[PDB]
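Below is one structure, written out as structure tokens; the observations come after it.
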There are 6 protein chains.
Amino acid sequence: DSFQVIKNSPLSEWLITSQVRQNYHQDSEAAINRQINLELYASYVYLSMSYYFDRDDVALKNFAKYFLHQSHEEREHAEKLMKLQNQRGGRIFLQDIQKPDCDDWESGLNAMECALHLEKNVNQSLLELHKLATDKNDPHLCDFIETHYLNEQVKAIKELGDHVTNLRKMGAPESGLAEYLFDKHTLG
Amino acid sequence: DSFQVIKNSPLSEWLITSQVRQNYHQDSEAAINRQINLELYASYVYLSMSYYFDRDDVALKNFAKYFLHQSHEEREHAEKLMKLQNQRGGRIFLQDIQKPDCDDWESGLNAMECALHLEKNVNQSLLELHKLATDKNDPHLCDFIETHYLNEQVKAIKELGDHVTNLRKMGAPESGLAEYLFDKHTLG
Amino acid sequence: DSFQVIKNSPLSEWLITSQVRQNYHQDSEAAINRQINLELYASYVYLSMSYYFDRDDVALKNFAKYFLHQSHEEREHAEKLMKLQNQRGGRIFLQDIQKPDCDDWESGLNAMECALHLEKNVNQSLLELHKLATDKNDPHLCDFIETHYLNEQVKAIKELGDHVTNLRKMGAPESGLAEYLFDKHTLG
Amino acid sequence: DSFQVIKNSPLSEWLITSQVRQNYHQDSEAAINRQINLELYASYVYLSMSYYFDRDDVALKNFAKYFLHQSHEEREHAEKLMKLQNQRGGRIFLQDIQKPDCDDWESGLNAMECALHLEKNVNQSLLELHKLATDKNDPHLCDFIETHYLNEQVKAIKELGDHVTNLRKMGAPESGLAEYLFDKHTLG
Amino acid sequence: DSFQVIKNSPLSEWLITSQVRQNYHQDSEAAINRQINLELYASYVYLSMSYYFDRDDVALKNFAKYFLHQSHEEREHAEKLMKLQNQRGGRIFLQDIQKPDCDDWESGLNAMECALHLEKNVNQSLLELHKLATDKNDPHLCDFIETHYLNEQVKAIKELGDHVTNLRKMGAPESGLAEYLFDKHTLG
Amino acid sequence: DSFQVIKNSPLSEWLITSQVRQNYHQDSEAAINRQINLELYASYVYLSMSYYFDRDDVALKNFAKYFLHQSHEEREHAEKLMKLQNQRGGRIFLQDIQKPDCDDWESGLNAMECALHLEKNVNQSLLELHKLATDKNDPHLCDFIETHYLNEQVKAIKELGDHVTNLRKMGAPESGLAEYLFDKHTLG
């Protein structure tokens, strides 16, 4: 996975005195830059899935609309992290954004399962960022993470699990009637 | 097909100095008259399909309403072409309108496939009209065609393809439940 | 006249058990199909006259608008007859629509006189349909004809007669001022 | 005609590096300057006709108002061309504006015929500008011409033709009653 | 200057019995025609300055808007003079409109100074027209001039003088900051 | 430049029968995929500039807001191209998005100049796409490009040129007062 390769890169590759800087360690600055890159990658993956469901031989409108909304949300998350980096007096360092691993998604159920996997990966990354913050005695960063990311990740994971369960019980992926009716009643 | 017979008729059979005529070749006048005839034929075919779905042993209301709307649109297209012919100083020449080739359509899926075929034929005819216009150095006619016909044809073809795909995946034409639910949720 | 040729065709050429059919004779079914063809022919003639008055060397706007409205009305009549055919359990059979006999109409007065002639022909056809219905003891069809066609035909004929009289007394067709004044004050 | 003398002047007499210039040939710049001069000439001619119909021994108010409106429109066209010249990075070069060829117009019909002639001349000039633009592979200029000038020229020519036809059929120029009544109904 | 050449041309070159003419001398008619030509020339000069300030390497929006408004006002003045010529029973005689003397204006201050010069020239011309009117005992013409032109000229000259003074005291033309801020605060 | 490397890559690296495909050549499909990649790159560059002007030792709010708006517009352009690719029956192929070449922008004037350069590069790419479309006789694609991209590029280039000119005349980049006042009055 590209996600793993990005996440396990050393901190020394994510760095380029400010009058506002106070109690802000270099390791935290590098970790914030890495997290920015991960958020942009997630946005790109969601965009790819959305326009997959727009093809003339797939044709499920509400799936595409749902995934496009997810993409816009991921981009907002990245911009918020950049704002924090500027607030505490660090410097932003950017990198290339990788193409998504999958090119064809093959059904609604398969795409939902891939999305669940991606969300759990993002959650694990945020938990490691939090433990790094507690190791350096930085309560402002800890409070920022707790108040803006953790409960949202938990709710998103629960929603995706519910969707997967309902699609499995209805008889997908063999039954196209199931995916048609799920597109109409749950996502519409 | 009657469409092919009409479209491959020579230009000399579609002709009957105006104070407004300027840079308007005889071949273009004849081709416009032929295109008028084709649009009226398409309107007649759509009317036939619409009232097929109104029979007591078929009974799908939203299919009939959809096809009636298509018929009215084709007639509007023909009237716009007649207005252009009068604007540039040519003379309108009319011919008989042929009866449609099919008398029974047998299901919603089959009618959708026939409609897709007819739309692609109309698009091919318009492309030949455009290349004729460019061969004679007539930019006004080229701009008229580009701005009023091409993107509409592309969108109509895409919509019909989506409809055919959804009807196939649900299990039509053997499953009447599929066509009932498609009539309710997509066309209703 | 094409109208006469269409109207005097035998009933055997206008035919292709329904769960709803009751007291509905085959001769009536064939006669309804023939009447549908006649209504479509009348619509086509009115369209031709309308766009004749749009030419740059004629240029009478209100004449053209009047005739276009008549064309739309004739098409509505045809669709109502098709609906009745489906209501009583018959089957619709379509034929070619003939081109109009006249290509140039030469003045407003001449077009009004041709329209009066066409309306009287349609009225005669409807009267024969009514007597056919009474010969077979079908009161529903008789009531349909009486309530939807006869008084409308009478009012249309009276209006056209009034128009012809006024155009003659003003000095048409030699006086263009007359036709100009009729276009402004009566049809505008 | 002064129009012909202006239009057939060589491009070398219509020219005087910008940070915004891109894909903009010198020949096109000169042709735009020439077209500006032509538009201003047309405005001046319309002004002359308008105040001719204001004289005490002619006295047709609505003719004068109509021609004054045409004059204002021509001036707006010229200002739009000057704006385009500044947008693409060329330089404006101005010349003298010639007096109109006619000093007395003698009737409403004669003035309408002269106006039709002038509009057809302007249309021919715009068509030559378009072919020049296509010879140099400049799509922005082509789109500008198509979207702002061609259909307007066509509609104006059609309207003037209709006016001339109606004035001829009523008995002008010998009948003053005809011109009096035309002023009140059509132009008013 | 072209203005001087136009203004010093003899009256015999500005002439081509009306039922309304009374107490209206030929010299006054010719002088009115000459004044019409001068007003149109002033309109053309203002148009040139306006589109000079629209260039991409000058870029001062409010200067351009101000000068365009002046151009429209000059054209209104000319139309009012033509109306008077028709009211008193004279005949309008038109001539060529000369191109402006300056092609590049080089700054806001220089353009303001040129405009002040032009307005004083127009005022001198109007004063000579008034003395001509008093020499022939024509009180209506005198009252027309006094009530529609003199106070407007005085106010315009005062405004332009104020603008020039403010631009000089701020440090123009060497300081671009001065012209930027004057564009924002005084003309905006 | 990364832009040049992306734009000069061969068409064979940008490709992976549809029921809707008609008159759509493989070369055009590959060129559309390449253009999508270029639009996403431009969005990323604008995002980088925007958050550069948010730093505590730069602190110009309206510059940052302006560049963020540009970034959102570029992303909308890319999504529109993806929609077209699906409409005509091709298949989307994605690639990595490159990091921007510049990491520090050093002033408002320098950033404006870099933006002007980038916009001219995008315009050149679109012109080559148009000539490719005309070489294959595809009028729908030509009309799409003309109606959605060319005039917008021209207006954007003109605006950026005006901004650069005004910043130079005020005395930037040495005068911080100039950039402060430009941030307040022009972008605010």
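The chain as shown is numbered from 1 upward.
Method on record in the header is electron microscopy, 2.2 Å.
Each Cβ is built from the backbone N, Cα and C atoms, and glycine gets one as well.
Cβ neighbours within 10 Å of F:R34 (mutagenesis position), excluding its own Cβ and spanning all shown chains: 20. Experimental mutagenesis is annotated in Swiss-Prot for F:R34 to A (Swiss-Prot position 23), with the remark: Abrogates interaction with NCOA4. Fails to localize to punctate lysosomal structures.
The Fe cation 1 binding site feature in Swiss-Prot is assigned to F:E39, F:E74, F:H77. The Cβ of F:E39 (Fe cation 1 binding site) has 20 neighbouring Cβ atoms from other residues within 10 Å, across all protein chains displayed. The DSSP secondary structure for F:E39 (Fe cation 1 binding site) is helix.
All protein chains shown were included, and the count of other CB atoms within 10 Å of the CB of F:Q153 (Fe cation 2 binding site) stands at 18. The Fe cation 2 binding site feature in Swiss-Prot is assigned to F:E74, F:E119, F:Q153; the stated evidence is sequence analysis.
Calculated from their C-alpha atoms, the gap between F:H77 (Fe cation 1 binding site) and F:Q153 (Fe cation 2 binding site) amounts to 12 Å.
Cα of F:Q153 (Fe cation 2 binding site) to Cα of F:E39 (Fe cation 1 binding site): a span of 13 Å.
Summary of the Fe cation 2 site environment: with the site residues F:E74, F:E119, F:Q153 set aside, the chain residues having Cβ atoms within 8 Å of the Cβ mean position are F:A42, F:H77, F:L118, F:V122, F:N123, F:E152, F:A156, F:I157.
In this structure the alpha carbons, written CA, of F:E74 (Fe cation 1 binding site) and F:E119 (Fe cation 2 binding site) are 11 Å apart.
Listed in sequence order, the residues of the same chain lying 6 or more apart from F:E119 (Fe cation 2 binding site) and placing their CB within less than 8 Å of its CB are F:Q153, F:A156, F:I157, F:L160.
Taking the Cβ of F:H77 (Fe cation 1 binding site) as centre and 10 Å as the limit, one finds 19 other Cβ atoms among all the protein chains shown.
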